[PDB]
Amino acid sequence: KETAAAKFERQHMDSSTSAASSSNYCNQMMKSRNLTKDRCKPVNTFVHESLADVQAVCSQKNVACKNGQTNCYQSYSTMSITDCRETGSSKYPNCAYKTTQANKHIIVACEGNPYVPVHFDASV
């Protein structure tokens, strides 16, 4: 019974590294965060900021979600992130990813009491 908040933290939070660090990072992290268990998740973003700083985005700039819901929020600051994208050669179960580091505004969807991130929508 993983909570929606905990699923967001597993899939999207990595405060321990300042920036993607290594060319190995997406290969290791997509596997260790269990995002390659059932299929190769094609894309995924990790955020290298404190949990409190990501949770605070839920009270920042309200923006439309890609799915048309209204509960998305854009960070006023830029944040350190790593984008993981499956290589063309990647075949499950040997899921392979390119690691790219960026500093961008994040967009998250927030739900619940407490009102916390449950989904990573985009970076801009």
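Shown for chain A, in order and in Swiss-Prot numbering: 27-150.
Any Cβ shown, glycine's included, is placed from N, Cα and C.
Feature annotations, courtesy of Swiss-Prot:
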BINDING   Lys33, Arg36, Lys67, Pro68, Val69, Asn70, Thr71, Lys92, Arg111  substrate binding site
MUTAGEN   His38 to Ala  Loss of activity
ACT_SITE  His38  active site, proton acceptor
MUTAGEN   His145 to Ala  Loss of activity
ACT_SITE  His145  active site, proton donor
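Over all protein chains present, the Cβ of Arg111 (substrate binding site) has 14 other Cβ atoms lying within 10 Å.
Sorted by the number of other CB atoms within 10 A, the recorded positions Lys33, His38, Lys67 start with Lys33, the lowest. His145 (mutagenesis position) and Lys33 (substrate binding site) have their C-alpha atoms 9 Å apart, to the nearest angstrom.
Site extent for substrate: among the recorded binding residues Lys33, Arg36, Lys67, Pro68, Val69, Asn70, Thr71, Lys92, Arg111, the largest C-alpha separation is 22 Å. Measuring Cα to Cα from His38 (mutagenesis position), the binding-site residues that fall within 10 Å are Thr71, out of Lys67, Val69, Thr71, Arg111. Fewest other C-beta atoms within 10 Å: among the recorded positions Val69, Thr71, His145, that description fits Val69. For the recorded site, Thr71 (substrate binding site), the DSSP three-state label reads strand. Secondary structure from DSSP puts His38 (mutagenesis position) in a helix.
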